[PDB]
Amino acid sequence: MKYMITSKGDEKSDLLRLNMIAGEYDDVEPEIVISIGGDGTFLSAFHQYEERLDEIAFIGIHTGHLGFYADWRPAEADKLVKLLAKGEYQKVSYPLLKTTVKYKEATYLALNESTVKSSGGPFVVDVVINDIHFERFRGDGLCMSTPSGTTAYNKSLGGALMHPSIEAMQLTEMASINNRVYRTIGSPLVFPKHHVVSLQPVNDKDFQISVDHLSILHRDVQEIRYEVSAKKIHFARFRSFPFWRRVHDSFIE
Amino acid sequence: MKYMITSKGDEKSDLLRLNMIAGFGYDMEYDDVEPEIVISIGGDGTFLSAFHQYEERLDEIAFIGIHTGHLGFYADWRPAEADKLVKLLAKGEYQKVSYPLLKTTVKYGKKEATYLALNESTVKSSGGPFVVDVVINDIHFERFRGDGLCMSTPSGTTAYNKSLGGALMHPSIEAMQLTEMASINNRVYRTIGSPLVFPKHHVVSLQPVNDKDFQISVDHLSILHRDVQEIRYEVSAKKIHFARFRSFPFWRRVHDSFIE
Amino acid sequence: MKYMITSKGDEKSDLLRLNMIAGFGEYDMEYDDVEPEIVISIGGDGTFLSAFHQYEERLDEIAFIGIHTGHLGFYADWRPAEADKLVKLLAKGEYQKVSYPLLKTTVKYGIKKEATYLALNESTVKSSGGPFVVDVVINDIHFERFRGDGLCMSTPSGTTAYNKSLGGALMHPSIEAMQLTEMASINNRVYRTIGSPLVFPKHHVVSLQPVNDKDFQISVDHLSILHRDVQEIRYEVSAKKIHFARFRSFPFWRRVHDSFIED
Amino acid sequence: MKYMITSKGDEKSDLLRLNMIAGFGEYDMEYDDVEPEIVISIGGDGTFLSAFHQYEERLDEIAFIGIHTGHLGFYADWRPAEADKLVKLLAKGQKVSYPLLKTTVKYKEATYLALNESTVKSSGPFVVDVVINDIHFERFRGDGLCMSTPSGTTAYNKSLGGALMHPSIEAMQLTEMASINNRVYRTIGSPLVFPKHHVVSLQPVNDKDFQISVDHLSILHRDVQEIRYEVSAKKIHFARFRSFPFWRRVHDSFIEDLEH
Ligand SMILES: Nc1ncnc2c1nc(SCC(=O)NCCc1cccc(Br)c1)n2[C@@H]1O[C@H](CO)[C@@H](O)[C@H]1O
Ligand SMILES: Nc1ncnc2c1nc(SCC(=O)NCCc1cccc(Br)c1)n2[C@@H]1O[C@H](CO)[C@@H](O)[C@H]1O
Ligand SMILES: Nc1ncnc2c1nc(SCC(=O)NCCc1cccc(Br)c1)n2[C@@H]1O[C@H](CO)[C@@H](O)[C@H]1O
Ligand SMILES: Nc1ncnc2c1nc(SCC(=O)NCCc1cccc(Br)c1)n2[C@@H]1O[C@H](CO)[C@@H](O)[C@H]1O
């Protein structure tokens, strides 16, 4: 079982990694990626292997608080190393979000969400759903979230928490003015498979596109397209940790 | 084939109804016992009544909605197109689109009651405070206190669910959404706040705390349930069937309702 | 000083009530439930609301005092163990009065005559069956046409109650105003509403006018009664204020802190 | 008396500006762009915001007038076509005052006067402690906090879910910005309205580098120890000629404007 282990950068994350590397290691051709740190560290491990997501099972270990991705306690590593080498383990697939920027295309993959902000002034775009105009937005920005990313930025924006077994994407508003000229729906929008949300600029055409907090200052933007990606992220399932339990322990104590 | 038409009650619906019935005088016969096509004329509430009127044979009935007033999400056919609809289904040249439904189970302390919802199923209190425990898949999630709770169908998300601050879902997604009704997050009764979208095979159980009397409403059919032990929510295996002739996208229909 | 005490009805409240009465007996304190100058509410916020409505004609000659036998309330903020020190401060008259604004609700019919109600928390208006459809007229000028469950006008002190659960803003009771909050507005193109909570100052009148149905379920501090053939429902900050006998200094924001955050 | 006119930038705001300056020359009206008694803004609310900060040291002897070249503004409520009447009414000689927000930053004590709001973001994660009148209230974590003026409730505050407050009420409102409310960081959620003499002290937790924006004048402050909020004694004055109610401007902005 060719595997590969990432680390945050602290002493503990670099130490426990050595405690697991003792019990083949391939960083170019991995089948088992073990993230050590938190959810942010897990995101970096995801972006490191986007091209080969269809051949990789991910495992998250938190050296800090309980994360929706990094859930395994550091003490579980001694039992985690033996079960992964056993060869017998079932995978769990979560949907992903595809983000295309038009000018020559520019595709992106997101595990949490992909937000579109402004590069200084107001954010004014036209929301086009399946080649049909829906609304003209004005405010801070917009947020298209993955089912697993709903518990992140999406929830803080007033989004709905949906179970990752649902193949869809959720669009939420970011401080919409919502007046006569720029009447927005207000409510979060959940789009299924093969549904495309096309963001079209009115002016400016310079937006701050952020994919999992990786915010790039895109210039000369003519179109931004969102859709449920065909590629799915696989998790190595050993124990039983229900999604709603993880949500309960996070926000409801 | 066999068909029937329900009416809202106003002159506009009953007159338009008789005008369409005479149009089937094709190989169409009127029958309100075992129909193959059911036409609703009036509003969404009129359509909901036609749903429960024939919720015993949903798998053999195609519904068609006609709105005499403003645009509805079920009744989306304008009375000006009533002429074309008669000939269209007369030849049987149309497709079939299915939307998910919601199953509501009420257990007492006895038997049990099962209900089907096209819009949503809401549970409020019989006057005083509404205090229950939210159980998801035999696992506790929160203790709710406030007015009530709302479990919505994907197609019903644009109804009461939206006004309660819920999220809109496309009716091709087989799921259900739970939204709060004036919850009081005062450290004693911590709730999630955010709407919760549950997939298939997931069971959301509402278990009472002190009071055991609840006002359970299924698509605005509220009847008092005394001595309730459990209220279970899950996506029904039964599906409503529409007879879409043209192409009226769900999101486009949302745009014409709220955005315009 | 004429006084009286209301009780929640449980063992603890009734017991504490009797001992407090005997405590006042040691001083110049006369018991009177007809014309009291001091009204003590032993129980909760719900018990406090009953005591308020019990004497809503003598609000000026009365300084209310709340005692909570259970969890902390925004009105009943005195612990039962402090009932002994409460008497000794009341008997001497060693206290100052703090006033909170109130909400006036005026109901007009097809004139049988008229009806006015005072609210300490809020006043809600809903339908008696179908949809709730009214025109919101702010100062003789039409603002919006509403459709949904209803509308809730809250007092500053009542913002921590039903108002907060409906997404309303929390106001400090020193501010003389009122807050209108929506109750499940459909908010479409036909019935476009503001969505946001509205805070109206004094001398501002919010008029609710029927569109079709004239039967409305009006609830003042959860005293819900059915009003038929309603012509108009007016909202405005009353000139009457509830008075509290202040001894210590319990911050309103701390009461919010202890109730919704941690304590 | 002395007057001046500020312009947006486009030809529309400049052409209308010159037209007014000419008309006032026919009346006894001195022209000073340094020490005026009357300041006229042409363009929009953003143009008015600039006209406020440009002369925020002489708010005592200045009555502002707003003219919207585009859509209706809450500070620019006069129409371009009504400019001819405006020149006449200002030449012949009521005044309305709105509350202002005082933003104090301690690292040197910097003072800021906001007409709309004063937001505080981070630089990544924004984490501060909220202190109200020398006592702890909550520990915030999210995008940031927004303290708004009564007249500024219709701006960023409304978009953040804040309540609309009439300018007659001398107060300030605090709203959350994408707050993550969980076990560790439990916030109130609801917007908070503060009366006069009430001080909201924002004190850092982790990093001392916060982005402070007073009326879109985003300035990165370094080594901040405390950010105070209070209802400023300074009040912006307006010139009244025609009754244009605050709730009307709210209606004509967010609801509908049938006569336009
Ligand atoms: N989302 C907002 N909605 C309705 N008012 C806002 C918003 N945002 C700010 S300023 C905060 C900000 O920089 N947001 C980034 C995008 C943006 C910028 C300026 C205007 C707009 Br719109 C959007 N405002 C108001 O803009 C005024 C300055 O022109 C300030 O008073 C903000 O209140
Ligand atoms: N307020 C948020 N609540 C709950 N998730 C968030 C939030 N904000 C972001 S990122 C957007 C951002 O720059 N917000 C400004 C302040 C901030 C920054 C980072 C994290 C946090 Br927390 C706050 N996230 C999620 O953090 C994920 C990991 O980087 C990002 O993908 C967002 O999903
Ligand atoms: N959802 C609410 N959240 C936080 N305060 C409320 C709420 N609802 C009301 S009364 C409205 C109502 O009929 N609600 C039905 C369920 C219910 C009833 C009473 C209390 C409660 Br909690 C729930 N209140 C406050 O209860 C006080 C009466 O003792 C009133 O002043 C309401 O403000
Ligand atoms: N506020 C709502 N917003 C948008 N849809 C609603 C709402 N309320 C219900 S029903 C819940 C209810 O009893 N509300 C009391 C007032 C009311 C009644 C019927 C319709 C309306 Br509108 C208001 N609905 C939808 O109306 C259908 C009734 O035919 C229900 O299925 C709800 O989906």
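Quick note: numbers on chain A are straight from Swiss-Prot, i.e. 1-23, 30-109, 114-263, in order.
Determined via X-ray crystallography, 2.3 Å.
Each residue, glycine too, has its Cβ placed from N, Cα and C.
Listed features, source Swiss-Prot:
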ACT_SITE  A:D45  active site, proton acceptor
BINDING   A:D45, A:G46, A:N122, A:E123, A:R148, A:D150, A:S158, A:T161, A:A162, A:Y163, A:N164, A:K165, A:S166, A:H223  NAD(+) binding site
MUTAGEN   A:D45 to N  Only minor changes in the structure and a 10-fold decrease in the kinase activity
MUTAGEN   A:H223 to E  Twice less active than the wild-type. Its activity toward DTA is increased 2-fold
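Counting every protein chain shown, 13 other Cβ atoms lie within 10 Å of the Cβ of A:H223 (mutagenesis position).
Taken in sequence order, the binding-site residues A:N122, A:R148, A:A162 that lie near ligand 2, meaning a CB under 6 Å from one of its atoms, are A:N122, A:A162. Calculated from the flanking Cα atoms, the unmodelled 6-residue segment between A:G23 and A:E30 spans 10 Å.
Cβ neighbour counts within 10 Å, taken over all protein chains shown, single out A:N164 as the most crowded of the recorded positions A:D45, A:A162, A:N164, A:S166. Binding of NAD(+) is attributed in the record to A:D45, A:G46, A:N122, A:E123, A:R148, A:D150, A:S158, A:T161, A:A162, A:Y163, A:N164, A:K165, A:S166, A:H223, and the widest Cα separation among these residues amounts to 31 Å. Secondary structure from DSSP puts A:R148 (NAD(+) binding site) in a beta strand.
In the deposited model, 4 residues go unmodelled between A:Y109 and A:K114, whose Cα atoms sit 6 Å apart. Cα-Cα distance from A:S158 (NAD(+) binding site) to A:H223 (mutagenesis position): 15 Å (rounded to the nearest whole number). The Cβ of A:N122 (NAD(+) binding site) lies under 8 Å from the Cβ of A:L49, A:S155, A:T156, A:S158, A:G159, A:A162, A:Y163, A:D222, A:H223, each on the same chain and at least six residues away in sequence. According to DSSP, A:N122 (NAD(+) binding site) is assigned to coil rather than to any helix or strand.
For A:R148 (NAD(+) binding site), the same-chain residues 6+ apart in sequence whose C-beta sits under 8 angstroms from its C-beta are A:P132, A:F133, A:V134, A:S186, A:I187, A:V191, A:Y192.
Between A:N164 (NAD(+) binding site) and A:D45 (mutagenesis position), the C-alpha separation comes to 15 Å.
Cβ neighbour count for A:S158 (NAD(+) binding site) (all protein chains, 10 Å cutoff from its Cβ): 23.
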